[PDB]
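I have placed the structure first, in the form of structure tokens, so that the comments after it can refer back to it.
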Amino acid sequence: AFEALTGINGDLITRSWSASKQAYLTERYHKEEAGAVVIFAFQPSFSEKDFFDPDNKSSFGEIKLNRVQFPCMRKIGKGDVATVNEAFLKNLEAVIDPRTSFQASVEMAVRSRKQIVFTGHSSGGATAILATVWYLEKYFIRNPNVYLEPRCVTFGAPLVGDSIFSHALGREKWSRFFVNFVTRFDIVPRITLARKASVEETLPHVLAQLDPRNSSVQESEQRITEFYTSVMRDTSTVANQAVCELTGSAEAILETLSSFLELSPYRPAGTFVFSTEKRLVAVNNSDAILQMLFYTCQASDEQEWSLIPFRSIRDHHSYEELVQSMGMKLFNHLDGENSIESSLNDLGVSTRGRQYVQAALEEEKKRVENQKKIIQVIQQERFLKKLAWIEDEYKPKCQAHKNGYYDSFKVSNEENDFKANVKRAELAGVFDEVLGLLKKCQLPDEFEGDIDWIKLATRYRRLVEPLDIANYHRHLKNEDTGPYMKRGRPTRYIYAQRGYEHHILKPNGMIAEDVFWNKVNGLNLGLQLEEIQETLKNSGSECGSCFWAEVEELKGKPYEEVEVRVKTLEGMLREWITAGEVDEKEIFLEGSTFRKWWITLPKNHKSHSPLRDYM
Amino acid sequence: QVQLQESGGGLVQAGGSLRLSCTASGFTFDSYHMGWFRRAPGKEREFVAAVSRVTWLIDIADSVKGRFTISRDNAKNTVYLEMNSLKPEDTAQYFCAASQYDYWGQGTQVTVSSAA
């Protein structure tokens, strides 16, 4: 039952562990070729510099990822980029360096259709996790069918990413590829959950005792006990806050403490397998694993409490015993179990820790139920009829009047315009409600990646955003509130746009902004890039469904003042039409605001304009 | 830089006892098990007996089982193998491998005489 869930057998685990140990003898990495499998093992390090970067001035050695090199490691709709440990990222950067032949070896294995496996022990396993993401970004994501599913297997690895990191891994359906083995008491997976000020004095000694090749520094009881107590105190604070950061009826005190609490951002990413003498327990839910990292590291009675720090040290070197006795241990998948009492009882988890784990699992199943309900909703006839009516009845009738459905909605002279407004409001309510669920993290990580949702939301945005723009300008909202692009655009459309752009752009490693600015510079405007960015600030040319918004912002202004934005809109129009973002049957109509304004442009522009032959 | 150290070999008659030591100085002391193998010119380098430097549990191959014994000491990072009731077939060069072998040292000779 273990292999059908993790997709790896005991053979691969054993080879990965052997390579991770062999990596101790190299400078950067060791490559082990085992027929169809190529294993890259990274050398671990036990200096405090390699856990908290000296030049990092944050309380947990964290740093935001560069959106250019890891475009997927972010929230799509919200935009917030993921955060990782800076020391681990610098170490990965040092191993990806062309001079190391690491990348050449990766591509040699890729061309050979070998099963690629990334692995490492202790902090080396953390590097392996980041290397896997690099692989996922560079190779697997561009065409995930012919490329072979990789595996990342870590042993006692520190935590690497934050909650956004885990969310992004979940959305891409990548978490299933990661297995992190953690012996019950192992202190190392808990290390980065503590504030760096809490262990600044005791960390070098503990790292010296944990290093298997450093039998020089004499073991000190005091330092290890102080270290364990500091780590457990900060871990307990993080876990209890995570408990509160799920429930409710206390958002005020949580916001005040958020302004005054420094809690570690690092969260479990991927499947975790906890091991005892008699059990192997696999867990997928990151929140549940976070809780288990605390409640599995306590004493059963409190008189053994003086003994626990030494077992928490010794357990970091007990993964060898784990690997040899895998098949002799009882395995269960915690998320799929009908009863979790036995597993958590064997892990020494207290009653309260079990109730927190159960609550985290209940919350994830609630999110799954919400997604099933959303699919049932968006497939019902009463919902789809509104979009069908807008597309097949309102638009053709407005085209027949030779003014278009934007101008017809804007003047709203007929009953059909108020009926369209009613259905626009109902659709707005439904998509705002979905956005609300997303904002509260009450949908599955995969939600923003579901292609059925992206299809529907794109059809909705293309059909109805022109109508919300018309409604906006009908009520004179642009000077009072401000620019639509600046202060008026509903967030639901921004989420829809970003979800679609990510869906279509992520196989090519590029981000929407880069594609946009490359086309803008491709339009041969001649102006300085900084000047154009100044002109195109809050421009409507970043999304085809904001075409009419840009017209509103461009009409009335002198030609010299917004010439660049005009030429930008023209350069985007044909591709937008080809892509279906803008309907060609609408914008050229006799009574269209766009056509009426386009004729009033100077004749020198209209003469050499791409639209001369269309109006 | 990193190497192994062996010591303990010699020559005993039948039904004797011999203790072999294995200094594990260098790199990675406890994350490995350690296991004695023996190679006799004419016989393959079969397995003798291994044990973990975290788990006292001793695995002993059947060819030498019941007569050999292992012990562990992480302080001096050393695995000891004591054997008794030896028989003429125990003559070989013994290597204390890293169970997932780390490297291959030099080993120590062990010879057993028939009678006096």
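Here Swiss-Prot sets the residue numbers for chain A, with the shown residues being 2-616 in order.
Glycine too: its Cβ is placed from the backbone N, Cα and C atoms.
In Swiss-Prot, a published mutagenesis experiment is listed as A:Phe47 to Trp, annotated No effect on basal resistance; when associated with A-123, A-187, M-189 and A-317. For the mutagenesis of A:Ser123 to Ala, Swiss-Prot gives this note: No effect on basal resistance; when associated with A-187 and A-317. No effect on basal resistance; when associated with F-47, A-187, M-189 and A-317. The structure shown keeps the original residue. Residues annotated as active site, nucleophile in Swiss-Prot, with similarity to another entry given as evidence: A:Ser123. Among the mutagenesis experiments that Swiss-Prot reports, A:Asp187 to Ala is described with the note: No effect on basal resistance; when associated with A-123 and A-317. No effect on basal resistance; when associated with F-47, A-123, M-189 and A-317. Annotated active site, charge relay system per Swiss-Prot: A:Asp187, A:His317, in sequence order. Record note (Swiss-Prot) on the mutagenesis of A:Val189 to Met: No effect on basal resistance; when associated with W-47, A-123, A-187 and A-317. Here Swiss-Prot describes A:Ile254 to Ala as a published mutagenesis experiment; the accompanying note says: No effect on interactions with SAG101 or PAD4. Loss of interaction with SAG101 but no effect on homodimerization; when associated with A-258 and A-262, or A-258; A-261 and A-262. A:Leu258 to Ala appears in Swiss-Prot as a published mutagenesis result, with the remark: No effect on interactions with SAG101 or PAD4. Strongly reduced interaction with SAG101; when associated with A-262. Loss of interaction with SAG101 but no effect on homodimerization; when associated with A-254 and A-262, or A-254; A-261 and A-262. Among the mutagenesis results in Swiss-Prot, A:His317 to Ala has the note: No effect on basal resistance; when associated with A-123 and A-187. No effect on basal resistance; when associated with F-47, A-123, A-187 and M-189. The residue drawn here is the original one.
Features recorded in Swiss-Prot, as mapped to the structure shown.
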residue  : record               : contacts (Cβ under 8 Å, 6+ apart)
A:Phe47  : mutagenesis position : A:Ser123, A:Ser124, A:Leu208, A:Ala209, A:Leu211, A:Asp212, A:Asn215
A:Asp187 : mutagenesis position : A:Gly157, A:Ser313, A:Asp316, A:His317
A:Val189 : mutagenesis position : A:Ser123, A:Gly157, A:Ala158, A:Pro159, A:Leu211, A:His317
A:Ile254 : mutagenesis position : none
A:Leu258 : mutagenesis position : A:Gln242
**Cβ packing number for A:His317 (mutagenesis position), 10 Å threshold** = 22
**Message:** Among all protein chains shown, how many Cβ atoms are found within 10 Å of the Cβ of A:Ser123 (mutagenesis position), not counting that one?
**Reply:** 29
